[PDB]
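All remarks here apply to the structure that follows.
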Amino acid sequence: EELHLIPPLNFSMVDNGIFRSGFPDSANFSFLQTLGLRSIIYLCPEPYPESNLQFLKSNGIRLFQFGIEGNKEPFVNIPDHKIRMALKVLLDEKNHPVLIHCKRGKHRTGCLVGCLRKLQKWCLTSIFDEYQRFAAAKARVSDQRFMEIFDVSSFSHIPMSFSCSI
């Protein structure tokens, strides 16, 4: 086959040991195996399909599910607590390498990554630009507003010695 690896929908590296994507399917499993994942942070409330559960079991991957309802704008309401819990998992380097995913890798995943960038002291315009690159024509002002007002205070003490940015 030679060119045989298929990263999942909207796949990207976020930082050392942190990846983002939409929902993996079996065509993506050989690529995800190469990343030596310890963790998935899964941001949809739907049960993980059997195919994906077998992949986690076979590969020794822990599933962290913080289900955020997949509403359309303007009827979206990202719960602060779920993002807060997900950031706590993301900030524990023992969980790396970790893949964050939702359905499309644009909205729920975009919000969690944007809140991480706020902890990494990125200016809002740089955070929004990265969010928009993935969300493309489906960029939601509400997701960027969520990142704008998300309170980082509780996380200030946590060292991020894992990051490429020190």
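We're sticking with Swiss-Prot numbering for chain A, so the shown stretch reads 49-214, in order.
Per deposition record, X-ray crystallography, 1.9 Å.
Note that Cβ sites are derived from N, Cα and C of the backbone, with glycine treated the same way.
Taken verbatim from Swiss-Prot:
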ACT_SITE  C150  active site, phosphocysteine intermediate
BINDING   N125, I126, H129, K130  1D-myo-inositol hexakisphosphate binding site
DOMAIN    58-209  domain 'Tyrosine-protein phosphatase'
MUTAGEN   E117 to A  Reduces phosphatase activity toward para-nitrophenyl phosphate 2-fold
MUTAGEN   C150 to S  Abolishes activity
MUTAGEN   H155 to G, S, D, E or L  Abolishes phosphatase activity toward the phosphoinositides PI(3,4,5)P3 and PI(3,5)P2; reduces phosphatase activity toward para-nitrophenyl phosphate and O-methylfluorescein phosphate. Strongly reduces activity against 5-InsP(7)
MUTAGEN   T157 to A  Strongly reduces activity
MUTAGEN   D191 to A  Strongly reduces activity
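Other Cβ atoms within 10 Å of the Cβ of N125 (1D-myo-inositol hexakisphosphate binding site), summed over all protein chains shown, number 9. With respect to their backbone Cα atoms, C150 (mutagenesis position) and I126 (1D-myo-inositol hexakisphosphate binding site) stand 13 Å from each other. Take the binding-site residues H129, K130: by the count of other Cβ atoms within 10 Å of each Cβ, the lowest one is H129.
Here the Cα atom of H155 (mutagenesis position) is found 11 Å from that of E117 (mutagenesis position).
Cα of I126 (1D-myo-inositol hexakisphosphate binding site) to Cα of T157 (mutagenesis position): a distance of 11 Å. Each of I116, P127, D128, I131 belongs to the same chain as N125, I126, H129, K130, is absent from that list, and has a C-beta within 8 angstroms of the C-beta centroid marking the 1D-myo-inositol hexakisphosphate site.
Under 8 Å, Cβ to Cβ, and six or more positions away along its own chain, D191 (mutagenesis position) finds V124, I126, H155, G158, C159, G162, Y179, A183. The shortest Cα-Cα distance from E117 (mutagenesis position) to any of the recorded positions (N125, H129, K130, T157) is found for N125. Each of the recorded positions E117, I126, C150, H155, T157 was ranked by the number of other C-beta atoms within 10 Å, and first place falls to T157. With respect to their backbone Cα atoms, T157 (mutagenesis position) and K130 (1D-myo-inositol hexakisphosphate binding site) stand 12 Å from each other.
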